[PDB]
Amino acid sequence: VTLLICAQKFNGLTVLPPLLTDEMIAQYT
Amino acid sequence: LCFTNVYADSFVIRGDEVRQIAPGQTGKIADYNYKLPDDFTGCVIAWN
Amino acid sequence: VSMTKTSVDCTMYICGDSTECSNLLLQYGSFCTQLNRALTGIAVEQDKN
Amino acid sequence: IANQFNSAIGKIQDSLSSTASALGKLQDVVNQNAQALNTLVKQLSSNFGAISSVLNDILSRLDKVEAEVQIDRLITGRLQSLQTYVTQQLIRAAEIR
Amino acid sequence: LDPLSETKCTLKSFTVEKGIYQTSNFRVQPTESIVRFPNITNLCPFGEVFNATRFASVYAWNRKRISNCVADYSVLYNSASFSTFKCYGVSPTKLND
Amino acid sequence: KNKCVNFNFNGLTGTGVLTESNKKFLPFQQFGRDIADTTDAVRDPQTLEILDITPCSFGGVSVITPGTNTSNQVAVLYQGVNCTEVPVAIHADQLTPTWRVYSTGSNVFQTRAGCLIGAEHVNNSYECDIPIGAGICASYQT
Ligand SMILES: *[C@@H]1O[C@H](CO)[C@@H](O[C@@H]2O[C@H](CO)[C@@H](O)[C@H](O)[C@H]2NC(C)=O)[C@H](O)[C@H]1NC(C)=O
Ligand SMILES: *[C@@H]1O[C@H](CO)[C@@H](O[C@@H]2O[C@H](CO)[C@@H](O)[C@H](O)[C@H]2NC(C)=O)[C@H](O)[C@H]1NC(C)=O
Ligand SMILES: *[C@@H]1O[C@H](CO)[C@@H](O)[C@H](O)[C@H]1NC(C)=O
Ligand SMILES: *[C@@H]1O[C@H](CO)[C@@H](O)[C@H](O)[C@H]1NC(C)=O
Ligand SMILES: *[C@@H]1O[C@H](CO)[C@@H](O)[C@H](O)[C@H]1NC(C)=O
Ligand SMILES: *[C@@H]1O[C@H](CO)[C@@H](O)[C@H](O)[C@H]1NC(C)=O
């Protein structure tokens, strides 16, 4: 699974990070 | 209808400049003499 | 389990550096705040999930 | 029972190391989210009946008076563009929940 | 006045509960302004249009190219001689920009 | 170039950061367009030097508080911001936010979530109190 965006930002569209990083998800798992 | 305050602004111009007394206009009467606000409320009355 | 969190500045999307647009957009009331309240509720839920 | 388990976990890797499409349920989510932001950026290019899709082309040309009738069109069409996106995302968030 | 005041003002409450509270997006504003027009040492021959001795009949209306020249439209719009001066996708006052 | 300015090209007045474009614009190509159908580049009419336009730096801002009941002290998170863009944020270049008591720095911590100011970074881990993102939380403590 592989996760434009810059142009979306130039237009007020932003992505926020998840609270648990992929390392914290892997520690729980 | 009632009104909070009322004013009458009185003056003389030429028939050709009467169009400049409307709000949001341009030209030497609207720019150098008498400007109405772009949100004007009131009535413009003119006669020969 | 979750999806991408997004936030959308309703002023910058609708009004591209336009004060006139802003002063016009203010005539719709709470729409922009309601859109950000919705996307924040979706975004908080991605961490709950 | 242990050799079976070890062989069954072996096949799990083989399958994931081989096929391109096994996580199709997760990529879809990424594809849906991206497609909705790319559609929302495309809405900006629409006139909605204004003389241009660009506010700088309206402000530089029409004076405030003539401009507001054009700016309102762009505000009206964009506002819906955002409402559409947020309604699609609120419905789509309930699928993910 | 301060971040906290912007959260009180965004929550519409004079007290704020413990937690993170998104506020207005920040943004650096222009340090100065810039204008970049192709430098033209010649102006446009509007006198050879508006003061030409003979106009064309409407059944065979004339068409003149205006090119590689500066156009001061404030002179054209300031003249009280024109009974009609209507601009349809632009405004005459902002033609100079 | 590399400055927040109100540029104007061929009648096109726009606000953005002009920058020499690395894009190999063909001679005929005047303006440069971004995927968003927006102007990401433009040709200078006088001195031919293709210019990438980029918008001036921005992000969300989020305020972290033990709650007005507990105290008035707060910490500020600048979303998706590297710490070096908060020295860039100066009153000289007035920003939408008129307040700037945080640009005094010394506690500017960098989170993957963004630039966080007024909160003291520590090595101790705790249960998450206020969630900042990318593994970081904040809390009001001695
Ligand atoms: C019962 O089934 C198991 C498999 O579940 C059989 O075990 C396999 O036996 C073959 C040889 O016949 C080996 O090559 C395989 O490695 C064995 N399986 C595993 C995973 O190690 C077993 O033979 C079956 N028993 C009967 C009586 O049929
Ligand atoms: C067309 O001719 C008239 C006069 O023949 C010009 O009008 C003059 O304009 C100047 C300013 O450029 C004024 O100072 C004069 O007072 C005007 N004279 C009169 C009698 O009107 C007009 O400029 C000419 N138009 C063009 C495009 O050359
Ligand atoms: C403007 O003047 C400069 C002077 O060096 C020249 O190089 C440039 O070509 C001129 N602008 C235009 C119209 O190209
Ligand atoms: C905190 O809340 C309590 C009630 O729960 C109230 O009595 C007290 O005055 C508050 N303190 C401050 C400083 O807000
Ligand atoms: C911020 O920029 C500096 C450049 O000196 C870089 O070294 C650092 O990793 C960046 N921090 C983040 C995570 O943005
Ligand atoms: C964290 O530990 C490092 C050494 O690993 C030390 O240099 C640093 O000062 C510590 N920071 C805090 C906040 O205690």
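Following Swiss-Prot, chain D residues are numbered 923-1019, in order.
Cβ atoms here come from the backbone N, Cα and C positions, even for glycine.
Copied over from Swiss-Prot, here are the features:
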VARIANT   D:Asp950 to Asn  In strain: Delta/B.1.617.2, Mu/B.1.621
VARIANT   D:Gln954 to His  In strain: Omicron/BA.1, Omicron/BA.2, Omicron/BA.2.12.1, Omicron/BA.2.75, Omicron/BA.4, Omicron/BA.5, Omicron/BQ.1.1, Omicron/XBB.1.5, Omicron/EG.5.1
VARIANT   D:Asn969 to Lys  In strain: Omicron/BA.1, Omicron/BA.2, Omicron/BA.2.12.1, Omicron/BA.2.75, Omicron/BA.4, Omicron/BA.5, Omicron/BQ.1.1, Omicron/XBB.1.5, Omicron/EG.5.1
VARIANT   D:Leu981 to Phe  In strain: Omicron/BA.1
VARIANT   D:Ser982 to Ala  In strain: Alpha/B.1.1.7
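Feature map: Swiss-Prot annotations on the structure.
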residue  : record           : DSSP class
D:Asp950 : variant position : helix
D:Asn969 : variant position : coil
D:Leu981 : variant position : helix
Candidates from D:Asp950, D:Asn969, D:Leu981, D:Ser982 close to chain C, where variant positions are judged by Cβ under 8 Å: D:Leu981
Around the Cβ of D:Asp950 (variant position), the count of other Cβ atoms that are within 10 Å: 11
C-alpha spacing of D:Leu981 (variant position) relative to D:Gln954 (variant position), in angstrom: 35
Separation of alpha carbons, D:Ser982 (variant position) and D:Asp950 (variant position) (Å): 43
Fewest-neighbour residue among variant positions, criterion Cβ within 10 Å, set D:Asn969, D:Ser982: D:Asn969
Close in space, distant in sequence - D:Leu981 (variant position), Cβ under 8 Å, 6 or more apart: D:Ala989
Residues from the variant positions D:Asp950, D:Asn969, D:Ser982 that lie close to chain F, Cβ under 8 Å, in sequence order: D:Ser982
Other CB atoms within 10 A, centred on D:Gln954 (variant position): 16
Chain E neighbours, filtered from variant positions D:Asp950, D:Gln954, D:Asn969, D:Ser982, Cβ-Cβ distance under 8 Å: D:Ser982
